[PDB]
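Accompanying notes for the structure given below.
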Amino acid sequence: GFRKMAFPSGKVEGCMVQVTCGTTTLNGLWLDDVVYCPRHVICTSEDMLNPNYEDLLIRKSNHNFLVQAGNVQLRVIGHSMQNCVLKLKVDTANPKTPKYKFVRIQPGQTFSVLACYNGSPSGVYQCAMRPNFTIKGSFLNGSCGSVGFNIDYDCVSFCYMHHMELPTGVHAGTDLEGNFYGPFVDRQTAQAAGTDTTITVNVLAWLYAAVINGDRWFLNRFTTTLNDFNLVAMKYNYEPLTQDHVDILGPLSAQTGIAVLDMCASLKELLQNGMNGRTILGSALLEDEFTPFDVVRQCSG
Amino acid sequence: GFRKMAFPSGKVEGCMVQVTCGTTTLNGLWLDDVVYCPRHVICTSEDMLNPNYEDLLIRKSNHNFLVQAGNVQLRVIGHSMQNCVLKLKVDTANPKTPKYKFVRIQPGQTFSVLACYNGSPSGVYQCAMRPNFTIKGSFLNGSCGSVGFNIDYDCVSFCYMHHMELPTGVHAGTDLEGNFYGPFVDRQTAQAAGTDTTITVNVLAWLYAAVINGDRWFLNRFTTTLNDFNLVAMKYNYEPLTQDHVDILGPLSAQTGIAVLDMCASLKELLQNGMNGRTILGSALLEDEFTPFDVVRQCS
Ligand SMILES: *[C@H](O)[C@H](C[C@@H]1CCNC1=O)NC(=O)[C@H](CC(C)C)NC(=O)OCC(C)(C)Sc1ccccc1
Ligand SMILES: *[C@H](O)[C@H](C[C@@H]1CCNC1=O)NC(=O)[C@H](CC(C)C)NC(=O)OCC(C)(C)Sc1ccccc1
């Protein structure tokens, strides 16, 4: 009874533009009078094999950047590089700018991606940041500069800007200050995703969701300490819990009356014993890409 | 990778408004100077058990309808009813009205849903019209009047307006002419759907998606005729595959070098032997809510 739901994308659609240098076009994000985009737009395909970004940029001027909203050019009046993002000052404040902030998310957190090509949105879908700092997205050539976001009340929190596709078909990128998630660098040289793990806090959220819906055969009579649970979980390639994880499970723990550590003890028994052919929420697989906020957002509205 | 992907919802967000009658509140769709919404907004709790809608509606006045676009009330200057949809004429045009049309979709087709509450957009996701004319949505109290749609070029094709949830947790609603998909009625009584089936052409498209993304453990060296495949399909409550379906799958067959009927032979083996605890594109079940067009677009 659960599905990945994206946030409504309109507030972000109103911020997408295209940025071109020479023949390289990608997407940018226009907020107030600044356009944010991946810095590799300044690279020729041959530069991308081995770029010196400081030296490539010092040779650029405002008049080398073509920024367009649709087919309408936005004149660039300044430029600077902040980590792996380029910031282009433009002479028009975007009238569709929403209330916004820039946030750096943690593994396990989910967000919506608005996949764009040539400044035009094509589709929206929900992603989770994996513990290895990749996302399992859907991106083609020309998608760089597409962004990921959450919407809280009136306010768009941008958390991801897209830069790269790894050999295993997963994706990597930066926050809006240009800092990559994970060890990746914006160079066209062989790179690989590390070994991934299961997002424990989200599996627990999923078990809480099952309980809310009356599916609770897996609740046991025991508890555990956080440290004992973390040490066991790692033997099953599950992530250890942080204090922040315990706290973000607070609302679901209060809603169900099941202490976080009792649920941990139930999960430990599932890991140690298996499902024994039973299902939870209709599935024999434990889901790890629904956060506690996602569960609340779909169970209680 | 390969994700369930919805259309960007902005063009539809600019059309959602809130409609209240009495203590009943739901969403409407504001296009030009008309607001469309489910007619059961005019019902009280008592009315919903057995509503004579023409009789209930004649007793309403324009001023009984409170329409709000954000923090602005829109004055209703006229109303009519078209099947299960109420059309409220308002004194102001929506400047955010997109290019649009109203279409009635076929079972197996997919669309995006913009789930809304009190006229405010809440989430967007992809659904398919099931063969039994339900949809597996995520809708709560206050979601009625949320709409489903596709976007082609700049044109929004509205295909679904939400009205109800069935005891099994699936959903039912109408096209924008107010006619239900399926044998359902907008009355507060328990209703069951016909036996559902699996959308075979969509399962095949998703198998081809799994191969494009380098996952082909399920393939085999065998083949099958169209009719022999269909005999097995129907036995497992899968929809029949037509020659038009085979034709529609051509691009995906060309892209991958796997003849359609060879992929049919693969699916036959999956149906007869199961997945042996294995997974395809992360799923432990055969997914049937991607169309061939959906797969092609997201891989092109
Ligand atoms: C920007 O639009 C583009 C998005 C990619 C293209 C296809 N799908 C995507 O998500 N980004 C890139 O092409 C990126 C640019 C550099 C970071 C400057 N290159 C890239 O992602 O290459 C990946 C490698 C070379 C780092 S790893 C790899 C992947 C496949 C095969 C071999 C090696
Ligand atoms: C409109 O916002 C509302 C949407 C529903 C609410 C919960 N999820 C939805 O999708 N629509 C209705 O509540 C609808 C109004 C009638 C058409 C007049 N009623 C409705 O959907 O009720 C279904 C039931 C309760 C009659 S079927 C059932 C379900 C569980 C147990 C027993 C019977």
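Note that chain A carries Swiss-Prot numbering, so the residues on display, from first to last, are 3265-3565.
Here the Cβ of each residue, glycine as well, is placed from N, Cα and C on the backbone.
According to Swiss-Prot, the active site, for 3CL-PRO activity annotation covers A:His3304. For the natural variant A:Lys3353 to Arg, the note given in Swiss-Prot is In strain: Beta/B.1.351. Swiss-Prot documents A:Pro3395 to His as a naturally occurring variant and attaches the note In strain: Omicron/BA.1, Omicron/BA.2, Omicron/BA.2.12.1, Omicron/BA.2.75, Omicron/BA.4, Omicron/BA.5, Omicron/BQ.1.1, Omicron/XBB.1.5, Omicron/EG.5.1. Residues or ranges marked as active site, nucleophile in Swiss-Prot (evidence: experimental evidence): A:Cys3408. Quoted from Swiss-Prot, the note on natural variant A:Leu3468 to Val is: In strain: Zeta/P.2.
If you take the C-beta of A:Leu3468 (variant position) and look for same-chain residues 6 or more apart in sequence within under 8 angstroms, you find A:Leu3513, A:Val3524, A:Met3527, A:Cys3528, A:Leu3531. Here A:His3304 (active site, for 3CL-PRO activity) comes close to A:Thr3288, A:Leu3290, A:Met3312, A:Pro3315, A:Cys3348, A:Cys3408, A:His3427, A:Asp3450: these same-chain residues lie at least six apart in sequence, with C-beta atoms under 8 angstroms from its C-beta.
Taking a Cβ distance under 6 Å to any atom of ligand 1 as the criterion, the recorded positions A:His3304, A:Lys3353, A:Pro3395, A:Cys3408, A:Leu3468 reduce to A:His3304, A:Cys3408.
Reported as a whole number, the C-alpha separation between A:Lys3353 (variant position) and A:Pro3395 (variant position) equals 34 Å.
DSSP assigns A:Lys3353 (variant position) to a strand in the three-state reduction. Cβ-based neighbour count (10 Å, all protein chains) for A:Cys3408 (active site, nucleophile) stands at 25. A:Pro3395 (variant position) has a Cβ environment of 21 other Cβ atoms inside 10 Å. In the three-state DSSP scheme, A:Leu3468 (variant position) falls into the helix class.
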